[PDB]
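Mind looking over this structure? Questions follow.
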Amino acid sequence: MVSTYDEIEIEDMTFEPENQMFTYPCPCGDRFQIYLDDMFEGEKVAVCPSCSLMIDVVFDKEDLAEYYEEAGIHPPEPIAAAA
Ligand SMILES: [Zn+2]
């Protein structure tokens, strides 16, 4: 929270149904990518891999868990089914 230009929202971001990640065409002219696993560890201040602009994207932490069921990706650790 030292250097920031703008703030983006998860709701106003695209979804990448391939490896559980989000995308957002950075104003610089590139595509700002962000993985759900990375952001899970408190990652809001991401650095663009083109212009290196500091942005603070906010997340609700809702779709982060729901998307896991929507996407057909193979997450780490075994899955035990018990009820
Ligand atoms: Zn950029």
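Counting begins at 1 with the first residue displayed.
Recorded method for this deposit: solution NMR.
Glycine is treated like the rest: Cβ placed from N, Cα and C.
If you look up Swiss-Prot, you'll see 4-60 marked as domain 'DPH-type MB'. The mutagenesis experiment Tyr5 to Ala (Swiss-Prot position 4) is recorded by Swiss-Prot, whose note states: Impaired interaction with ATS1/KTI13. Quoted from Swiss-Prot, the note attached to the mutagenesis of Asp6 to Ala (Swiss-Prot position 5) states: Impaired interaction with ATS1/KTI13. What Swiss-Prot says about the mutagenesis result for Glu9 to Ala (Swiss-Prot position 8) is this: Little or no effect on interaction with ATS1/KTI13. The Fe cation binding site annotation in Swiss-Prot covers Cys26, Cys28, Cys48, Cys51 and is backed by experimental evidence. Looking at Swiss-Prot, the entry for mutagenesis of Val57 to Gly (Swiss-Prot position 56) says: Resistance to zymocin. Sensitive to thermal stress, diphtheria toxin, and caffeine.
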Return the members of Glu9, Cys26, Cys28, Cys48, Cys51 (the recorded positions) with CB less than 6 angstroms from at least one atom of ligand 1, or none.
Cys26, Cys28, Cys48, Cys51
What count of other C-beta atoms do you get within 10 angstroms of the C-beta of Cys48 (Fe cation binding site), across all chains shown?
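The Cβ of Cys48 (Fe cation binding site) has 17 Cβ neighbours within 10 Å.
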Any same-chain residues 6+ apart from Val57 (mutagenesis position) with CB under 8 Å of its CB? Would you list them in sequence order, or say none?
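Those within reach of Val57 (mutagenesis position), by Cβ under 8 Å and sequence separation of 6 or more, are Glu7, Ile8, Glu9, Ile10, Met13, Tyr24, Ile34, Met39, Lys44, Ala46.
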Whole-number Å only: compute the distance from the Cα of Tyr5 (mutagenesis position) to the Cα of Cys48 (Fe cation binding site).
12
In the domain 'DPH-type MB' (4-60), how many residues does DSSP put in helix, strand and coil?
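Helix, strand, coil within the domain 'DPH-type MB' (4-60): 8 helix, 24 strand, 25 coil.
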Within 10 Å of the Cβ of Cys28 (Fe cation binding site), how many other Cβ atoms are there?
13
For a quick check of packing: other C-beta atoms within 10 Å of the C-beta of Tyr5 (mutagenesis position), how many?
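Step by step: centre on the Cβ of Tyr5 (mutagenesis position), count other Cβ atoms within 10 Å, giving 10.
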Taking the centroid of the Cβ atoms of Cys26, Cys28, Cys48, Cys51 (Fe cation site), which other same-chain residues have Cβ within 8 Å of it?
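Close Cβ neighbours, site residues excluded: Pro27, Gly29, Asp30, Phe32, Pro49, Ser50, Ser52, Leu53.
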